[PDB]
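What follows is one structure encoded as structure tokens, with my remarks underneath.
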6 protein chains.
Amino acid sequence: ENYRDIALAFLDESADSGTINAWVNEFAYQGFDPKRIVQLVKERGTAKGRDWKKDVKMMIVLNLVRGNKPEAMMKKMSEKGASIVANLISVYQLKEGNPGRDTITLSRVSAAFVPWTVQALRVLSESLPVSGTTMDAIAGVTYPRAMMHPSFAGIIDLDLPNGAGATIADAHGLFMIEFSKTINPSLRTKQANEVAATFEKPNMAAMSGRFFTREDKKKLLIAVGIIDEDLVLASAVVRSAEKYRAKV
Amino acid sequence: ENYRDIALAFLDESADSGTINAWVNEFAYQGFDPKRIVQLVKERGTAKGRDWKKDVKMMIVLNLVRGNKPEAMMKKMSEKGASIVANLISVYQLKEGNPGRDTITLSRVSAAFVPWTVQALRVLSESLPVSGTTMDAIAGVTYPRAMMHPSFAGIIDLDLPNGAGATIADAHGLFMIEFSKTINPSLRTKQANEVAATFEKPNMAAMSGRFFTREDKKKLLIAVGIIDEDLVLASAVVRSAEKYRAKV
Amino acid sequence: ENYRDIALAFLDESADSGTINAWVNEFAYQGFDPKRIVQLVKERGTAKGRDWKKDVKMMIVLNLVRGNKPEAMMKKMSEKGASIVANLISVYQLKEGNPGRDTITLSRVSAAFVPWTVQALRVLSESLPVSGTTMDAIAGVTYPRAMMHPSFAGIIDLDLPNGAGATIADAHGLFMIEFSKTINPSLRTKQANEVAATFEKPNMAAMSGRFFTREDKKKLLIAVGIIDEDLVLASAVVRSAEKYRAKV
Amino acid sequence: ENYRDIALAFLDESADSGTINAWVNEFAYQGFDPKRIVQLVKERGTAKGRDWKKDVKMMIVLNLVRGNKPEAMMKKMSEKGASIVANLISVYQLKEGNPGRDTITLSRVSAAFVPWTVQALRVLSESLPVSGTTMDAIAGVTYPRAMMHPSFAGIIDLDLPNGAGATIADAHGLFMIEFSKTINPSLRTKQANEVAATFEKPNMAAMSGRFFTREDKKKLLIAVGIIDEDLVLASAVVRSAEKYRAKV
Amino acid sequence: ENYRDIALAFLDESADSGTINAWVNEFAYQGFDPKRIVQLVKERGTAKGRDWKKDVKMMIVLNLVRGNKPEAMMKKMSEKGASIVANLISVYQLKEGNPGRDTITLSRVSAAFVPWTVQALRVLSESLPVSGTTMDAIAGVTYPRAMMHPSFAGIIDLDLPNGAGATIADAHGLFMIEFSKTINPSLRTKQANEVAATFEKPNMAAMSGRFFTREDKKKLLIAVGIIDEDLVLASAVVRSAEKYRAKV
Amino acid sequence: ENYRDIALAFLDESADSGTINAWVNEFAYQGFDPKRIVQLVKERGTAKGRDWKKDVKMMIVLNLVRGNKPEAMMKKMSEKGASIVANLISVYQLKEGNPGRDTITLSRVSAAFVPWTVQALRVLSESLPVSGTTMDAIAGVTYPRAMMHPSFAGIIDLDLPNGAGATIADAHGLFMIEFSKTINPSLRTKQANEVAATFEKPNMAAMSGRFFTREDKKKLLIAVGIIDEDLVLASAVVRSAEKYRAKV
Ligand code: NA
Ligand code: NA
Ligand code: NA
Ligand code: NA
Ligand code: NA
Ligand code: NA
């Protein structure tokens, strides 16, 4: 008849790291699933008389610089070039912002197929609003190809031995602020340090994913060649990271 | 026929500390009752073919980091993991914000069953938005497991002999500001000292509760092991408190 | 046929201090009448099978710390304690803010029966949002029991010989700013000096009342014992007043 | 057939100071007429079984401190005293703010019958929100009875020989800022110099009126006794004016 | 079939100063026509049994100080003087602000018949919100009669040999800022330099007009007598202009 | 049955600069097409009994200074001159702002036929809100005719050997800020450096166009004569650019 003994009785519960961590990761909700997208895009591309991969490549390259919403479909140019996009949009039913998980957005297209994106990204790194040169100005050392796109963040794992991934998360973070700086409407008085709270949560959400095993992430990171098999971190990542670590 | 004599006559009323204090504590309203929750959750869990304790554990671990509202049910991840939560939500009828006392919120789930929460909290203390490391940066001395969660505040009693609890209230307060700092939308110019007025009232409301006798609170605090039977305060609590006391 | 001679003719009107002062005090409107409240509360309490005085005591003690509006009837606690209040509310028909003069608000309950309130106030002075200790920090000298509550202000008369009451009005004013400081939503940049204009008008309205003769006010003030029969002002009132007088 | 010759032809128009000045003064619109008020108030007071002068005196004394709008009819006091005002209000049909010229406002009551107002004003000068003492603090020299009320401004003429009136306008202006300071909702950062533009136009409108001949204004000003027959300005007016002249 | 050759072919177009300048001046739109006003006002005045010139004089003198909108028809004065204006308003159908070109506003009345306005302006220059004295304070040298009113600006031509008119435009500009300063609602932090962009466009629009030949403008400017036949600029205009030129 | 292998498999995609660059340029949307305009304007002008070129010249000269929207059709001038524009507007169906790509705006008229615009621009360069003189004040060296209009930006190619075009983009940019400065409603605290983000995207969109081959752009730039056949950059462009490069 007494609530108090059970209420206090919870105390002596046996707690194990692994069970709350294992459950707490798969609690990270349902906002964006990579795996669903590949199935639906594959079905759409197969059914339609066009190659999904060829189309997707165009969609991603469009994504990096053009932004998430293409519905405006207007920005100072001749008609036939933009025309091809419409075919793709109709079958995909892309929607502006984030209406739903099942709804596909181009940034999800980049994220789910991020290795192809890093492959494309190299030549358009300068092409992006953040030039390779402005970025050389920000950090003296030569820039990491792969760590550019904010969606790229999902692959790297913070839980890797020696915590190298942690550094990456910070190191990769700074591009974001500058990219935020370009897309964010107000910049003049804003501080790089504090703004981190916005976009930080999706970034960490990206860090932990059930989609890719650790081996897969390792394969990408060695594939760019930035990290050796001995797992020694590239000088560029940590050295770029010092600016943030100092400035916080 | 004269209002004045009675009006002045109230003056010579015999006043005793104990009667106004005893009545004034049970006046603290009906916003949130721990005891109601245990009865309704027990009934729901028993009636449904699932274990209330096992479910509740998941609900709390979800609560600490995920925030109070789960209805958005969306944040960059694969479907099956989030799926289990829905079953729980339907029977519980959880509602966003604070609509009603009888309505259950997950933070009330943590609060009513706070000892289980402290038991879970240890490994996820780093996992929370405030890392164990950032917190080591804020206070040099090693951190108190139990005093982390803002809902944890309810157990400690300020009225204990030697007023140790008072210190705790201040000492525990600082985590709150930082956690507020993360969840609060605007941080840049805000001051830690002044912001105390928000959340202070529920914190003090937490300090005084009819739910737990003093012995019960003592059992939790000795159970963590932070305080001895001689009731000597851990160095960590007061030493962490000095930062606030100085900075106010 | 000429407007000008009469218009100028008003000039030589015989003016006496006493007649404009006597009329101008009873012009101070009808926002809040103490006397009406005692009659209606007495009728309600007599008609209902409960003691009005016993109930009222609870209502006032609730008033000092809980604020004027109880309709939310919710703040983190168990059900049976708050339950008793409802009975009282139904018969009283209390309304939030200031809708009408006849409508009773709890602060009017405190004001009309302020001597009982000073009698209760002593032990809960620390209990109020402004602690006895913070208040010792603000003023080095030991604090006056009676002069705490902002509603207490009505008793004291500024028109008393030697103008001691004037000092009190200033001296009592500072608690208000701090209490305002707690309840006022924005505090950070606000100045204690300038904010005086808000709440000053009801405070002065309180100073002058037809409800109590001077003898009655004298009885309360000597009853607390703060002022002797020789009418020497307590050191605490004036010494506390110096902070305001300096800071303005 | 040419517009240009006539358009240029206007140039050689014979211009005389007196005709444009004489016409431009009676152009000053129809916002507030003193003369209409005396006729309608006289009719109302005569028709009703009450003395208009006795009532009006109360209405003005109420006006100086209570503000223009009495419709709220509520401010912390007992019922019978405020009750008498209603009778007056019904026959007068007073309206809040400035709805119409024919509509009477209490400040118009003060203005049209301003000599009676100066006669009343002396004892309530301290009583007003600006105390005689605060005003002694602002200006070291002893204060002018008549020049207090902002509505008083209408009598004085700037066009008088030696321009003494001009000084008065400036000298009288400073009370206004302080009174504005009390009634104006925001004071903290506002500057006394710049705020002059608000209320300046009605003040100058007051300076020039067809209602009173110069002799009438002279009669009031000598009647207070502040100015001699030799028309020597009181030391108080100019000496008080130096603060404004310096501070601008 | 190629768009490019014609598109590039436009390049070798023969361009002459006179043809684009001549066309670009008569492109300056249809917001306000002086000539239309004289025809309609002449018809209205002739048809009605009143003299248009006599009426217009009153309308302009009213315009300089009273502002553009007379519809409020209310500002602290006796009835018969304002009464005459109504007759004029009905036939003219004056409208507040700028609704239409055909609609007449009093400032257009001043502008179209600006020489009469300069003739009236002399005695009321002090009468205007900017006193002759404050203006002596701003500029040490004696002030130009004609260059006061902002509507006066239309006559002067910047294109005159030696560019004297240019100086005038700057020199005349400063009165505007001060007049703006009086009518503009917010003054405290505003800068005289930057505010120029507002009202600058109508001012330049005024500088260039098809209404008056250069000879006509010359006739006005020599008629005031400020400029000799040798076209030597008055010391007052340029010397007043130095303040602006320095301060920018 | 596994999503992961294909997802990782995208990595080893063969990436070539030319194919993503070639596709990414014709992705730049459909906001504004030069080529469509020439066809529709040609049809309209041919069908109507007026010369499209003669009309267009007027429309452009109107465009440079008058702004994009002519619908207000009102700004302080006589009727017949503005009248001719209406005929043109009806057939063209010009619309304010940017409603549609097919909709023609006058700035598109300038852009598509920009060589004619540079031909007109020379004499009206001073005529524009930014005077030739203020511009001499900003940059000591003599100003480039062609690089003035913001719409002029489309011709120059950044991809030219030695990157001279890049300099131009920066060098030409500064006029824009000043022109923005005039048309932009708020200027006082704004910074030239940061404001670049607005209008930068259409400027770069202008830099890359499928409309003109490189030879065509070369023809314009040598035609103005600012750049020799040896492709040596004019001193004016780079020397003007130093101010921006320093100030950023
Ligand atoms: Na085509
Ligand atoms: Na599945
Ligand atoms: Na119960
Ligand atoms: Na009664
Ligand atoms: Na009359
Ligand atoms: Na005509």
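Shown for chain E, in order and in Swiss-Prot numbering: 4-251.
Technique stated in the header: X-ray crystallography, 3.7 Å.
Placed from the backbone N, Cα and C atoms, the Cβ positions cover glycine too.
Here's what Swiss-Prot has on this protein:
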BINDING   E:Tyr32, E:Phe35, E:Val68, E:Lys72, E:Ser110, E:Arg111, E:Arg191, E:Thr201, E:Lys204, E:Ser211  RNA binding site
MUTAGEN   E:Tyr32 to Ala  Reduced RNA-binding affinity
MUTAGEN   E:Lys79 to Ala  No effect on RNA-binding affinity
MUTAGEN   E:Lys204 to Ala  No effect on RNA-binding affinity
Inter-residue C-alpha distance, E:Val68 (RNA binding site) and E:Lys79 (mutagenesis position) (nearest angstrom): 15
Pairwise Cα distance for E:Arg191 (RNA binding site)/E:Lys204 (mutagenesis position) [Å, integer]: 24
Candidates E:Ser110, E:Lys204: member of the recorded positions with the richest Cβ shell (10 Å): E:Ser110
Candidates from E:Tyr32, E:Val68, E:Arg191 close to chain F, where recorded positions are judged by Cβ under 8 Å: E:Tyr32
Recorded positions compared (E:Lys79, E:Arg191) - the one with the fewest other Cβ atoms within 10 Å: E:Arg191
Cα separation, E:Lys204 (mutagenesis position) to E:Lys79 (mutagenesis position) (Å, whole number): 35
Three-state secondary structure, E:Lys79 (mutagenesis position) (per DSSP): coil
Recorded positions, contacting chain D; criterion Cβ under 8 Å; candidates E:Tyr32, E:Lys79, E:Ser110: E:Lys79
All-chain count of other Cβ atoms within 10 Å of E:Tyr32 (mutagenesis position): 22
Distance, E:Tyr32 (mutagenesis position) to E:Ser110 (RNA binding site) (CA atoms, angstrom): 18
Assigned element (helix, strand, coil) containing E:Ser110 (RNA binding site), judged by DSSP: helix
E:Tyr32 (mutagenesis position) to E:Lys204 (mutagenesis position) - Cα separation in whole Å: 12
